[PDB]
Amino acid sequence: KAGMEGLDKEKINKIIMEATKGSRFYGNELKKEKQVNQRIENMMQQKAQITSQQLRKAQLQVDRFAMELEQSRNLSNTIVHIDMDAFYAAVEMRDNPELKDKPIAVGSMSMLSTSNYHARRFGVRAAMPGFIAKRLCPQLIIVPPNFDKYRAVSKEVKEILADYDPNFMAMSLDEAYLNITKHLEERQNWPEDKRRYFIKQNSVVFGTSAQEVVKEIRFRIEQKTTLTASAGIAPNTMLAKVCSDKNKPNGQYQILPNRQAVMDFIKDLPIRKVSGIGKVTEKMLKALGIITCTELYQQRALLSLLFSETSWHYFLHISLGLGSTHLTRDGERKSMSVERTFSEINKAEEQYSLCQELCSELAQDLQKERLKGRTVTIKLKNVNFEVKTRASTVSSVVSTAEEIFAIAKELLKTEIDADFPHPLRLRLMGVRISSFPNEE
DNA sequence: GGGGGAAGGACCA
DNA sequence: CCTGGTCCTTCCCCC
Ligand SMILES: Nc1ncnc2c1ncn2[C@H]1C[C@H](O)[C@@H](COP(=O)(O)OP(=O)(O)OP(=O)(O)O)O1
Ligand SMILES: [Mg+2]
């Protein structure tokens, strides 16, 4: 929940319910929850078994760990995270003035991808189904999305970000972390004319602090596109995205560099607000009485010893308010994917056709990167939202519609047999290549 | 006990 | 009446 707080959780939750109480959807959730509740046992059972001297041991390992992490804590880097405001919604607003002063969302009667801050006041939020959305906000306008138009604006803004961290990394069409560390240096000595801007004595000049560059950045981005950004300044990434959001929309927040500011901040930060901690992790941790970063730190004894090697590691890094100061080389596609939702299809002949066209879709997108891949998964969601998923891998490499349909076909084939003499009643079918070629 | 491969999930925009 | 990606953790089965 990030955008508009101060909401009538009462009326809004009743309404969200009515349109769910008996919905096929609700069912799968309602019993996906049983799985969450019973996983908690596994953990609480594995706690009861934990002994005193065990924890005593578990400690020193961890404490040590905390130590050098703390000795290696880096604060010379100034990391910024730019996050756009109601991004798709904000573009659409811009492009079609008729929508200026109206609650909108970008999406579909089945699901909203985002919504303007206006609509947000009614309770409409991203990941919400439109049909529910319009029960909270009768006058909500649902624009269909047009990604080629959003890519348009992402590119546009990046032409700015270039000028500051020409090696920034961008998380999405709407987010990028930057590192002004370098820029701020040169920027100490710019004259004011290197920093004066015209505002569409009507003209302004930005000073020389990090707080002042992110001011300037957000300015230029607003002046170019009419869209606003919130931005979060800190000395690593984790802290940055959390800051970006502490003054949305149109605003910015700085944790200055030193152990305290970070601690000052970290102390009562509800664990949920960190990237990568979600509905579930929260419910688990919260089940151990962990709610705030601090509570997380001081539970570290138990967590290292109850969770996976990589998880408690992560947990701990947050405990101390540690992230990453180096922005990484572009990356590499690990997969490509295409899936689609539809009214029930329980006639096999159709299921196969749908697949063919999905594979056809995929292969084309694939061609556009001139990439070839040697594994393949179908996804297939029952009309109860229960979801199976089947993989396969060739030895050579696959690349086009037909050839990669030859695998999809047989992957499905078995799953029809498997449930035969029943048809697969379906809502969602999907298909994705994986694998890759590198140098050699 | 590794590691490559399939089945599932968590969490992210 | 609920919409492309990554990166894990469990089994598996090869060695
Ligand atoms: N669940 C989703 N499905 C499809 N598209 C999404 C989804 N969530 C987010 N997006 C797209 C639309 C969002 O505008 C965009 C950026 O995400 P995010 O920054 O979380 O929201 P936002 O920029 O629209 O609002 P905010 O002002 O809170 O940032 O990514
Ligand atoms: Mg989070």
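Residue numbering in chain A adheres to Swiss-Prot, whereby the residues present occupy positions 25-224, 281-520 in order.
Quick reminder: no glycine exception, Cβ is built from N, Cα and C everywhere.
Swiss-Prot annotations:
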type: BINDING; residues: A:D107, A:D198, A:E199; note: Mg(2+) binding site
type: MUTAGEN; residues: A:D198 to A; note: Loss of DNA polymerase activity; when associated with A-199
type: MUTAGEN; residues: A:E199 to A; note: Loss of DNA polymerase activity; when associated with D-198
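For the pair A:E199 (mutagenesis position) and A:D107 (Mg(2+) binding site), the Cα-Cα distance reads 5 Å. Spanning 56 unmodelled residues, the straight-line distance from the Cα of A:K224 to the Cα of A:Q281 measures 12 Å. Around the Cβ of A:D198 (mutagenesis position), a 10 Å sphere holds 22 further Cβ atoms from the protein chains shown. Within the same chain, residues at least 6 positions away in sequence whose Cβ sits under 8 Å from that of A:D107 (Mg(2+) binding site) are A:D198, A:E199, A:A309, A:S310, A:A311, A:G312, A:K321, A:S324, A:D325, A:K328. Same-chain neighbours of the Mg(2+) site beyond A:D107, A:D198, A:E199, judged by a C-beta within 8 angstroms of the site's C-beta center, are, in sequence order, A:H105, A:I106, A:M108, A:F111, A:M195, A:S196, A:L197, A:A200, A:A309, A:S324. Of all Cβ atoms in the shown protein chains, 17 besides its own fall within 10 Å of the Cβ of A:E199 (mutagenesis position).
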